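One structure below.
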Amino acid sequence: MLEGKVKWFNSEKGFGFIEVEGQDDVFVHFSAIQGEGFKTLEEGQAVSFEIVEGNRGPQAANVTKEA
């Protein structure tokens, strides 16, 4: 398990991208990266997830809000 740190969020445009040291940008979406209730997230959004490796590169899948 590891943590990711937004590079910028586009929840409104359909998604937000995460960026983590030692890894690449973790794709983020209010469906898996969601959190307590359907809320929006701004820069600084720290989340917890497990990046895996799929055709378009590594990516988080069942991410969540850091605490």
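Heads up, residue numbers simply count up from 1 along the chain you see.
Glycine is treated like the rest: Cβ placed from N, Cα and C.
Residues annotated as domain 'CSD' in Swiss-Prot: 4-63. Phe17 to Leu appears in Swiss-Prot as a known natural variant, with the remark: In strain: Globigii. In Swiss-Prot, a published natural variant is listed as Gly44 to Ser, annotated In strain: Globigii.
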What is the separation, in Å, between the Cα atoms of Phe17 (variant position) and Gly44 (variant position)?
11
To see if you understand the setup: which same-chain residues, six or more apart in sequence, place their Cβ under 8 Å from that of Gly44 (variant position)?
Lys5, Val6
Tally of residues which DSSP labels helix, strand or coil - the domain 'CSD' (4-63):
3 helix, 24 strand, 33 coil
How many other Cβ atoms are found within 10 Å of the Cβ atom of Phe17 (variant position), counting all protein chains shown?
15
